[PDB]
Amino acid sequence: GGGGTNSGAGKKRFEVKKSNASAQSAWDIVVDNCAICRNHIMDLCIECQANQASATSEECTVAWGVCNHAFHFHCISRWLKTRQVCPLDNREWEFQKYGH
Ligand SMILES: [Zn+2]
Ligand SMILES: [Zn+2]
Ligand SMILES: [Zn+2]
């Protein structure tokens, strides 16, 4: 057998914060808010806060997903109306608990 070469320092070139585009990455997905409207969990939705929801303003509508997801029931219902899969998981959405 044998060994490798000895890593020598001093061959360092000065690095520059240099990127073609400022969009290095996106932001992580959160279930403590409704990603669909991008409003806080179990609270008022997009328009709904401006709209003046007439039921509960504490919570417009919320539903939990078996897939460890949390969205607004309103938002997820519209989503499901057009899509069969989670906006985040890209897996078929399943209702854990929604209530009404
Ligand atoms: Zn929502
Ligand atoms: Zn709503
Ligand atoms: Zn899911």
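The count begins at 1 with the first shown residue.
Recorded method for this deposit: solution NMR.
Placement of Cβ uses the backbone N, Cα and C atoms for every residue, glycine included.
According to Swiss-Prot, the feature Zn(2+) 1 binding site maps to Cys34, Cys37, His72, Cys75, an assignment based on experimental evidence. Taking Cβ-Cβ distances under 8 Å and a sequence gap of 6 or more within the same chain, the neighbours of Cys75 (Zn(2+) 1 binding site) are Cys34, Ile36, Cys37, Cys45, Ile46, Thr61.
Among the features that Swiss-Prot reports, Zn(2+) 2 binding site is placed at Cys45, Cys48, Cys60, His74. In the three-state DSSP reading, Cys48 (Zn(2+) 2 binding site) counts as helix.
Residues or ranges marked as Zn(2+) 3 binding site in Swiss-Prot: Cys67, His69, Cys86, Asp89. Of all Cβ atoms in the protein chains displayed, 21 besides its own lie within 10 Å of the Cβ of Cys86 (Zn(2+) 3 binding site). DSSP classifies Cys86 (Zn(2+) 3 binding site) as coil under the three-state reduction.
Among the sequence features in Swiss-Prot, the mutagenesis site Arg83 to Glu (Swiss-Prot position 91) is noted as follows: Impairs UBE2R2 activation by neddylated Cul2-RING(FEM1C) complex.
In the vicinity of ligand 1, defined as a Cβ distance under 6 Å, the following of the recorded positions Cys34, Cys37, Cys45, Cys67, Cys75, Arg83 are placed: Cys34, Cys37, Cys45, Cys75.
Among the binding-site residues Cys34, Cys75, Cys86, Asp89, no residue has its Cβ under 6 Å from any atom of ligand 2.
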